[PDB]
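Heads up: the structure comes next, in structure tokens.
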Amino acid sequence: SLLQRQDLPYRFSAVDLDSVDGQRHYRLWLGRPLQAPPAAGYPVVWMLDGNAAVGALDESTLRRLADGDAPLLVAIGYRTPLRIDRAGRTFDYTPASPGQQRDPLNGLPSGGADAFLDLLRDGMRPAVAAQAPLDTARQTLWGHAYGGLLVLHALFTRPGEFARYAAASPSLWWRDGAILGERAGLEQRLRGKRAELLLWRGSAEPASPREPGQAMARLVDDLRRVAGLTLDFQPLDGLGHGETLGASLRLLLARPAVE
Ligand SMILES: C#CCNC(=O)[C@H](CNC(=O)[C@H](CNC(=O)CNC(=O)c1cccc(O)c1O)NC(=O)c1cccc(O)c1O)NC(=O)c1cccc(O)c1O
Ligand SMILES: [Fe+3]
């Protein structure tokens, strides 16, 4: 319904791309404010699990976002009859394991994070930019769960591509905490750069799908020490895993725009 609605200060259009290997099929839903762009272009919020993200974009939030500096919204979804792709998303959002690849939860191929982030840079942003003027210095990357895992991979291993990284309920349990090890060396990689990281977790979430909060608390404590990184952790009282997707997105979009 959001995508057909005509009564909001955003209009949505689709930008379609395939993966370079031809195996995954994307549809980017672009939400453009009716507002004219700043001279330097719209700030941009990129959302993983795009078809879920669009389901979470409520009318009240979207009206308020039209505040004179409204962002371009880019929801990166899968262009399939079901509007999901379990195999595709499992591959695109997970990092490669240097030492040994297959997902420890569902057994499907894993390790496409860097190919996905390269496609974002080298194919998605080129396509999106041609539809609306972008301010490349004011970009956000958001994701939930495996999407959060991808966001952390991006920040930890290739900082600087985005100004703000937003990871909701990132799957820290994945491969016995493998993402936590990717943080080593971040301060060095951040030299000469600045980044913001927003984190969420729900009070009712378990530690994994099969000690809750402890890994996140340790990660937050560690990142608070990183020069060049501004960190904001928001616990979500009263929510479990599924519900932090929409909560994080509403709260993200209520924050002041990236500087
Ligand atoms: C279909 C599809 C892809 N999306 C999801 O699975 C999302 C987001 N979660 C994830 O991407 C990962 C990875 N999971 C998957 O991609 C699909 N889930 C499973 O295969 C699964 C298997 C066993 C037990 C589970 O809880 C699973 O979700 N899950 C977790 O990090 C996780 C952490 C704490 C508690 C959880 O329940 C989590 O799922 N999960 C939810 O929205 C969710 C909603 C209600 C109940 C759930 O168990 C959910 O996982
Ligand atoms: Fe689950």
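Residue numbering for chain A follows Swiss-Prot, covering 36-135, 138-247, 253-301 in order.
Cβ atoms are placed via backbone N, Cα and C, with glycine included.
Pulled from Swiss-Prot:
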type	residues	note
ACT_SITE	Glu242	active site, charge relay system
MUTAGEN	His283 to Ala	Loss of activity
ACT_SITE	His283	active site, charge relay system
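For the segment bounded by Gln135 and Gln138, where 2 residues are absent from the model, the Cα separation is 7 Å. A straight line from the CA of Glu242 (active site, charge relay system) to the CA of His283 (mutagenesis position) spans 5 Å.
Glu242 (active site, charge relay system) has a Cβ environment of 19 other Cβ atoms inside 10 Å. If you draw a 10 Å sphere around the CB of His283 (mutagenesis position), it holds 17 other CB atoms from the protein chains shown. Annotation note: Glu242 (active site, charge relay system) sits in a coil segment as assigned by DSSP.
In the deposited coordinates, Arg247 and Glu253 are the last and first modelled residues around 5 missing ones; Cα to Cα they measure 12 Å.
In the three-state DSSP scheme, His283 (mutagenesis position) falls into the helix class.
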